[PDB]
Amino acid sequence: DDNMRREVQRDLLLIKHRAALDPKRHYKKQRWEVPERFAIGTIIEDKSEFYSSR
Amino acid sequence: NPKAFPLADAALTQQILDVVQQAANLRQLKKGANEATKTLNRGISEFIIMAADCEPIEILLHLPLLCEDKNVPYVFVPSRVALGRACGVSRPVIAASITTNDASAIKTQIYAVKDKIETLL
Amino acid sequence: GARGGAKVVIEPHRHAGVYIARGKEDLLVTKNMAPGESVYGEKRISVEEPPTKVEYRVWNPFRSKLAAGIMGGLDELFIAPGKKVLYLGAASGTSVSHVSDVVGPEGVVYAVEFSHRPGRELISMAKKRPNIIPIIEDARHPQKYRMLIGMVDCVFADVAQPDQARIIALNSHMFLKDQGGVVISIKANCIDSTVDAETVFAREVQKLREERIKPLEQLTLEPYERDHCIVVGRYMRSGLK
Amino acid sequence: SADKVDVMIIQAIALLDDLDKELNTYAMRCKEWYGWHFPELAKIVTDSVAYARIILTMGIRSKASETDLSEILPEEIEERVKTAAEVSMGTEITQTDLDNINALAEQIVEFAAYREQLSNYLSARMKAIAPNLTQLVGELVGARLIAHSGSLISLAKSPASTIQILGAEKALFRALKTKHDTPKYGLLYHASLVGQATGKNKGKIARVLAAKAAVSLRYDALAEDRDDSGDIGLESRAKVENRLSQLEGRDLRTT
Amino acid sequence: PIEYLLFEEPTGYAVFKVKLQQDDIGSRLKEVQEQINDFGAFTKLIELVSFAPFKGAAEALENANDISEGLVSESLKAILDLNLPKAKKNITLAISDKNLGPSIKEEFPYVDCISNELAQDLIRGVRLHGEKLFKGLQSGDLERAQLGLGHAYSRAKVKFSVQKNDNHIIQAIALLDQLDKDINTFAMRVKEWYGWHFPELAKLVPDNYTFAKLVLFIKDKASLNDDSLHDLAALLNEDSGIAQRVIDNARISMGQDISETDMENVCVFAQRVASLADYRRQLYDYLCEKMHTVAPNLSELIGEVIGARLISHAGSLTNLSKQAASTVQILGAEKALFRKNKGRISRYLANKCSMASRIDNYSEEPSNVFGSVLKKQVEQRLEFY
RNA sequence: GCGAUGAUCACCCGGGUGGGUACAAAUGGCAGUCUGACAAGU
RNA sequence: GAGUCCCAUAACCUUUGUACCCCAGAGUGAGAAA
């Protein structure tokens, strides 16, 4: 929606500049202009991953 | 027809076990069904040896389903007591796995037996 | 890395029907046909849309070779929404389920498998996915199941046999459309362990040209797999020149 | 009087919302569980109560050939489920399974049978505790307005503006603090009169209807000798309709 | 020299007549390949002369297996007999399968089967256009029959069965706990509604299911008779003495009398809670029986309800079996299904539980002999620690 | 009379505090119920 | 004049009650007892 909720706006601005978040990561080079169709989602872990990745 | 299938002959079984004992000395052998299940999941298994006289066999029949899906050869040996003796441990072993290592000193023998199991299957 | 409650941004991939989930890490994801369950325990992403809760599945390259193909950057995939696909060597729903996701409800997938132990699992997954036709039959003899397959826009073959070049040809002649796609996953150990990997790939490509399949592209799947390459070709019945 | 307690209204509406959820999940559970035997039904017949009745009339696909489902489904839909029956992918089930799935289906129709009974009871209650309000806004919206305030008296002591926007505090009270425009419908958007309006007239009718709602509501709560007739609401309803017709009669476009 | 063409379709068999024969020497030329794709050119080659749909789904599967093995079904014998002229010189029939050829020849000595590339090419055309060539003849829909036949053909070879099936267990558990929640929720509401009319009873009879049944009897507290006292005394027991208290306290309470219509719902609503508890008791027994049939070894080791929850957590019995011993332990570690010395027994039970699942999943008719001995082995471990 | 069908691996005074996981309730908190005289026709 | 349409029929935090926990997780993999 054109409302472009600031919470969503800051999220995408935190992915355009993700190289500086952590000094040990150093991702590939890419631009990532904001796409005109995208969605925000939450990962759902497997029940077998209760200790590992939850 | 039988659930334990295919079953290696006397000529092949001695060859298989001879690989098992050397893999044990070189720390390239995983012993037991639970270990063998992990190796298939991680994709580090060369092939799986199983005991056809396990009481009951059904407690190791999950391995063939894993073994085929990952295209890992598998074979049954008639005896679990003999298989345990080859592994280098003091108890019977119903299932074992040969870990993958291209730098192993026994690479040729593992690949030789691996070919026979593929033909046998 | 990609823990449970972490939020992610889902955006479309260059290939239709495939999506990317950004964040601290990037994940290749496809939309779920049967929401609320995982077929091989993959991570899933849930999105609220107006509100209905859509669900996405993570595609693990180390488990499915086709996913490794996307990561390496295959230029052309003939698997796309609304296209019939013939999947040879469907061991289980590890990769067919993801292929079923891409084609959409409109498309279909004919999963072909030989061994019965995985077949029972292939049927079980198939019931949840209406657009999958499971064929528990030997792919070396396409005639046995000719009743069960119509024309297919693309053929994907992951069969690990030394004589796969014959399997791909016979199935392509019967069912693949003219100008249709062919995607093959080649494992050099399986075909000829004596000779190096590159020769087998060079040898395998030659057979396809003999069989009236024009190879468009070959990609190696490292670092995900060693000794593998995916060759994408077009079935040019008219002429390969 | 035993017939003039509003606490039955607040519980009845609260129970009704709970029922709509639980009846949904049971309907869902039947669709996967019986859909195992015959997965094509859910796509064809979407209504939950209808779906349960199909199981009741025919237990197994084999019965689909001879069983007649006309009272449940129209002709064109009803033959589709027959055609799907013979070609379907699902597995056959034992009688022990069928009795259990059959028992679940009876719960679906039983709840739907009781759900409409609760709606009728709420209508009778709403027509006895605040008859004027029901005539104007309606029973269902009327009940919710009472339940939101917690009591009939408390709603009566509220001005017309609050009653307009009773069900949209989050949008309203977000808007006030951030200096943006405020909502204009609230809970009344589901009133029948507002639905009839269109365009910007919906906001105007919401204001007019809410103002008359307070008048009809206060007469309901504070009248010592109220007759259970709703006359004040009925005359109030006439005024709102007259405002609606004149408001809608105007055309912005030049003629 | 091709004159007739036989095509096998999931709806039925179709026979065609080849009006014109395509060039043999130039078969690989781009032009003769392109006409196969174009419908305008293809119609000039072949025409439909007959189409015999299958009687039913069962017939289709029988012919699907017969076609798979290169055998001639009674239906195929009929259509060829009706169409192919009797024939020194032999009528030529184009078939896809070389294995099917000898079977046809034995039945019909006067027909010669051709399956060379020329025949294969025409078959490719027929498969390509499908229903377009049938000129509106009722072939149903070629895709829906294809889907149905495929599951039928596949499961026949695998010998899939309902006895192995455990999805029924998964559904029951998700419903059983849902019933438990809804019985409690509505039963709580029944207390509130009848609480207004006579609040003191909700204190007297804490057991909700007892309370619901008793409310069905004492609809109006004003009704108090010694005969009624005995009747409600029959409900549950007078050991608690509630039978006397309710009679006394009903005479003397602040409960506010409510309308008959509202009374009508408290009994009707309480009836619904009563039915659900009755259904929940039935469903729980159904689950108990099914586990004994499906997973006798797992059910005996830990229990019917617990094992079913473990199966649902894995998502299926097969998923549980394939998992390693360590994974099974954390599978029930969120609800403490298996629960330092306390931890050791939990881990030990996990291994045995994993062993029990394997026996259940890969046995056509699992027996409970191995599950019992597995349990006794745990008991000896239990005593030791 | 063992075992790969799996060995091994917070605080304070018997009592009390600290931290964690699943559910339920709260007339507990966030938390504060919009503006107010013109508008429509000739 | 004025965002129902980010479920105020709700989310989050706090308190209480109940039932369990204070070990690792793609857990490890040949010791234990004397």
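Using Swiss-Prot numbers, chain C covers 79-128, 136-326, in order.
Even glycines carry a Cβ here, placed using N, Cα and C.
Every protein chain considered, the tally of other Cβ atoms within 10 Å of the Cβ of C:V87 (mutagenesis position) stands at 21. Swiss-Prot documents C:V87 to D as a published mutagenesis change and attaches the note In nop1.3; thermosensitive allele showing a decrease in histone-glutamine N-methyltransferase activity upon shift to restrictive temperature; when associated with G-103; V-175 and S-219.
Long-range Cβ contacts of C:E103 (mutagenesis position) within its own chain (separation 6+, distance under 8 Å): C:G79, C:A80. The DSSP secondary structure for C:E103 (mutagenesis position) is coil. Quoted from Swiss-Prot for the published mutagenesis C:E103 to G: In nop1.3; thermosensitive allele showing a decrease in histone-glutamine N-methyltransferase activity upon shift to restrictive temperature; when associated with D-87; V-175 and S-219.
Neighbour list (C:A175 (mutagenesis position), Cβ cut-off 8 Å, at least 6 residues apart, same chain): C:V181, C:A196, C:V197, C:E198, C:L207, C:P219, C:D243. What Swiss-Prot notes for the published mutagenesis of C:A175 to V is this: In nop1.3; thermosensitive allele showing a decrease in histone-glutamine N-methyltransferase activity upon shift to restrictive temperature; when associated with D-87; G-103 and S-219.
Swiss-Prot lists C:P219 to S among its mutagenesis entries, and the accompanying note reads: In nop1.3; thermosensitive allele showing a decrease in histone-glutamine N-methyltransferase activity upon shift to restrictive temperature; when associated with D-87; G-103 and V-175.
Secondary structure at C:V87 (mutagenesis position), taken from DSSP and collapsed to helix, strand or coil, is strand. C:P219 (mutagenesis position) counts 31 other C-beta atoms within 10 Å of its own C-beta, drawing on all protein chains shown. Contact with chain A, taken as any Cβ pair under 8 Å, is found for the mutagenesis positions C:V87 out of C:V87, C:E103, C:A175, C:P219.
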